[PDB]
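Working notes, structure below.
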Amino acid sequence: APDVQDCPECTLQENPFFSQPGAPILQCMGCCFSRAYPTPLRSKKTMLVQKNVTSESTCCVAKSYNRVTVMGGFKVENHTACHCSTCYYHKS
Ligand SMILES: *[C@@H]1O[C@H](CO)[C@@H](O)[C@H](O)[C@H]1NC(C)=O
Ligand SMILES: *[C@@H]1O[C@H](CO)[C@@H](O)[C@H](O)[C@H]1NC(C)=O
């Protein structure tokens, strides 16, 4: 691709704190790319209807965690797995 749209590939960003010769904690951080597709609808009311987002801020709430609460009681849910989308409350 031309570039990276200033966004990496959603995943774990190994804890730059807990990372030690035997324990490289994490913290899912990145971008899960985007999947948009324009479609010529009808739009009842004004030119547009209701509010809609471009959809890109995908959430990969670690599918699985190995949580290793660090400094200030951090929580890297020592991510063992990360799955974009599916959050505790989408649309916000
Ligand atoms: C965190 O999870 C990764 C992947 O399973 C593992 O390699 C690492 O040892 C874990 N870190 C700790 C402190 O358990
Ligand atoms: C979002 O709303 C705008 C309103 O103008 C519309 O043009 C666009 O097609 C909508 N996007 C999607 C994915 O429906």
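Residue numbering for chain A follows Swiss-Prot, covering 25-116 in order.
Structure method, as recorded: solution NMR.
Note: Cβ is positioned from N, Cα and C throughout, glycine not excepted.
Proximity of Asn76 (mutagenesis position) to non-local residues of its own chain (separation of 6 or more, Cβ distance below 8 Å) is seen for none. Among the mutagenesis experiments that Swiss-Prot reports, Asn76 to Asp is described with the note: Increases from 1 to 3 the number of FSH binding a single FSHR receptor.
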Collapsed DSSP category at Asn76 (mutagenesis position): coil
